Amino acid sequence: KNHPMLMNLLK
Amino acid sequence: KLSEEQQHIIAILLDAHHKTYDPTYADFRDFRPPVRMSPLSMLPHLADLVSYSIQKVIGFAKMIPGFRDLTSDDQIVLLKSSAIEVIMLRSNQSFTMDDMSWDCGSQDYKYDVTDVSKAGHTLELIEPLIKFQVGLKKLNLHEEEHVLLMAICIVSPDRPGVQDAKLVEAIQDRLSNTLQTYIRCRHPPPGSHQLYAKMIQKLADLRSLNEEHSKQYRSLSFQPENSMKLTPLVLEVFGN
Ligand SMILES: C=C1[C@H](O)CC(=C/C=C2\CCC[C@]3(C)[C@@H]([C@H](C)CCCC(C)(C)O)CC[C@@H]23)C[C@H]1O
Ligand SMILES: CCN(CC)c1ccc2ccc(=O)oc2c1
């Protein structure tokens, strides 16, 4: 939830 | 005995750690330089090391069996709450009893109590951080046990905000049972004595280390002049 960089590194 | 599945898990976690942990520390040349001249002198350097270390912990986490069956939101909750803990655990590999420091290959990249103070933290964190490192070092873990401990720490069902706790528990259980069973079959006495329970104790020490760090981090980061010295990834992951 508003964690664009973490979500990117996780994809 | 140690099942085929359990042997597979350990092989996976070893490989994942090796891909995400360079024991030469070659990438440390990309970090803002260290300065040990100067309040918060070491903050740029250590902010960068942690930001890198965050990325590497994510790259480890992704390769944990089961981790990806988790929703993206749960993956996020688990990494956000465990990141500092896994950086503390993974740092034990560079940490040396010889002089109570993290030894990353060269004098430039060797960090002690004073360095961590020059990054905005106090002894209320650093002292029990060093003692943790010493207690973890004394266990003399097999690399297999090390990678399983980091994995078990990432996949903890109790972290607040976890929607699908039962799936997180089942994933963790597979790793916990792999670890109990590995200690029994491959870790000879006396080093194996209560070793599991001493490993889980370290997970409890990490909760307390996490809390303290979160609180010193809040105080550090509220000051917009220090938050300027951090990275965007450290800001998103630890908070803003
Ligand atoms: C690659 C690695 C690890 O990922 C991290 C390494 C060391 C870890 C350290 C040594 C210096 C002090 C560190 C960074 C601690 C320090 C309190 C983190 C501070 C982060 C901040 C943003 C300033 O709050 C945590 C872990 C400690 C070296 C090496 O073993
Ligand atoms: C040889 C390919 N790579 C990544 C460089 C690695 C790195 C570390 C390990 C560690 C263990 C393992 O079983 O395989 C590995 C492969």
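The numbering of chain A matches Swiss-Prot: 640-650, in order.
Cβ atoms are placed via backbone N, Cα and C, with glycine included.
Annotation note: A:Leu645 (mutagenesis position) sits in a helical segment as assigned by DSSP. The Cβ neighbour count for A:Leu645 (mutagenesis position), using a 10 Å radius over every protein chain in view, is 21. Experimental mutagenesis is annotated in Swiss-Prot for A:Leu645 to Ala, with the remark: Impairs interaction with ESR2; when associated with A-604; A-607 and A-648.
With a 10 A radius on its CB, A:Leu648 (mutagenesis position) counts 19 other CB atoms from all the protein chains. According to Swiss-Prot, the mutagenesis experiment A:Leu648 to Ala carries the annotation: Impairs interaction with ESR2; when associated with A-604; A-607 and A-645.
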